[PDB]
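Novice: My questions all concern the structure below.
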Amino acid sequence: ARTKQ
Amino acid sequence: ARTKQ
Amino acid sequence: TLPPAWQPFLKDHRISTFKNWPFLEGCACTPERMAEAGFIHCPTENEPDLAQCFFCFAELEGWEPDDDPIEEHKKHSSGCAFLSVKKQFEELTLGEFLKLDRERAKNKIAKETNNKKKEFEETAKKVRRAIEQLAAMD
Amino acid sequence: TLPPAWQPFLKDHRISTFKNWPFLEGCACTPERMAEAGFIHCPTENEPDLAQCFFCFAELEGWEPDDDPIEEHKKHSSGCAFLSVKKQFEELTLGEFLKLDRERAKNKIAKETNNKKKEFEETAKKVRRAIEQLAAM
Ligand SMILES: [Zn+2]
Ligand SMILES: [Zn+2]
């Protein structure tokens, strides 16, 4: 998973 | 002090 | 920043309900001591000194300066679990607190049940009387 | 039961937010496991798998079946105090719980501040581009 941008 | 009646 | 339904669990909230309470310094039943016992001030035009336990919903009036509220609560609502609570609010676990709030919700209901019964029973006496009186002429 | 502002502290509430979540049995990041890590499902038309930590408000997307949500949370929001909470909800004292809720309120505000910064910075890029374009004219 990964951070929103 | 006494109960409501 | 605690929900109002739960505020009465807080001593400082309860005290705050006593605004024009006559028994102040010099008296045994001061707001501090009424609140420590569980009571909330629920005054009316008709009974200016009405106090109610927030937990068991016992209602008591005819307060006198030497009255010890904890003792009066035990005398007139022996079963109220709040009187068993030895811990401060913030030292209660959420489990304990939730156990307590369920008991209060049950107490509230017992109290509403008990009122509805009395009103019903009163209504029933009036109807019964009315029909007796009518049967009395024939 | 319990006020809406506080429900997210409850695992079962959090799980219940995962209505249309694709990672189910077999996967590492199932709803049970997302919820235990703190996440709530905050999907959109544009990002169907958006999850948000209810406590630190970290937002993570691009989930994959082998992703361990606790490990992803540590990787992308190392400082979140919820990750330190070893105890079950009901074993917390009210003091502990109120300490926790204050922290969350600060986190929420830090996060809103951080979003407003990002919006400002974006607006400033557009104004800059606009003026560049007009200074050429
Ligand atoms: Zn009581
Ligand atoms: Zn977090």
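Numbering, chain C: per Swiss-Prot, residues 5-142 in sequence.
Per the header of the entry, the method used was X-ray crystallography, 2.6 Å.
Backbone N, Cα and C define each Cβ position, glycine as well.
The note that Swiss-Prot attaches to the published mutagenesis C:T34 to A is: Loss of LAMTOR5 binding. Among the mutagenesis experiments that Swiss-Prot reports, C:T34 to E is described with the note: Higher affinity for LAMTOR5 binding. Under its mutagenesis annotations, Swiss-Prot gives C:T48 to A or E the following note: Localizes normally during mitosis but cannot support cell proliferation. Increased affinity for CDCA8/borealin. Positions annotated as Zn(2+) binding site by Swiss-Prot, on the basis of experimental evidence: C:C57, C:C60, C:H77, C:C84. Listed in Swiss-Prot is the mutagenesis experiment C:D71 to A, annotated as follows: No change. Loss of interaction with AURKB; when associated with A-70. Under its mutagenesis entries, Swiss-Prot includes C:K78 to R with the note: Increases ubiquitination and blocks dissociation from centromeres; when associated with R-23; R-62 and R-79. For the mutagenesis of C:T117 to E, Swiss-Prot gives this note: Mimics phosphorylation. Disrupts subcellular localization during mitosis and prevents interaction with INCENP. The structure shown keeps the original residue. Mutagenesis annotation in Swiss-Prot: C:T117 to A, described as Prevents phosphorylation by AURKB. Still able to localize correctly but prevents interaction with INCENP; the structure shown retains the original residue.
Provide an account of the burial state, proximal residues and distances for the features listed.
Specialist: Under a cutoff of 8 A between CB atoms, and with a sequence separation of 6+ in the same chain, the neighbours of C:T34 (mutagenesis position) are C:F27, C:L28.
Cβ neighbours of C:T48 (mutagenesis position) (same chain, under 8 Å, six or more residues apart in sequence): C:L54.
The Cβ of C:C84 (Zn(2+) binding site) lies under 8 Å from the Cβ of C:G42, C:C57, C:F59, C:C60, C:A62, C:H77, C:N111, each on the same chain and at least six residues away in sequence.
With a 10 A radius on its CB, C:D71 (mutagenesis position) counts 18 other CB atoms from all the protein chains.
For C:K78 (mutagenesis position), the count of additional Cβ atoms within 10 Å of its Cβ stands at 14 [all protein chains shown].
Around C:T117 (mutagenesis position), taking its Cβ as the centre, 10 other Cβ atoms fall within 10 Å, counting all chains. Secondary structure from DSSP puts C:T117 (mutagenesis position) in a helix.
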Novice: Measure from the CA atom of C:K78 (mutagenesis position) to the CA atom of C:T117 (mutagenesis position) and give the result in Å, rounded to a whole number.
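Specialist: Computed Cα spacing between C:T117 (mutagenesis position) and C:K78 (mutagenesis position) is 22 Å.
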Novice: Against chain B, with Cβ pairs under 8 Å, which of the recorded positions C:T34, C:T48, C:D71, C:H77, C:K78, C:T117 show up? Give them in sequence order, please.
Specialist: C:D71
Novice: With the Cβ under 6 Å from ligand 1 as the test, give me the qualifying entries from the recorded positions C:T48, C:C57, C:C84.
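Specialist: List returned for ligand 1: C:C57, C:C84.
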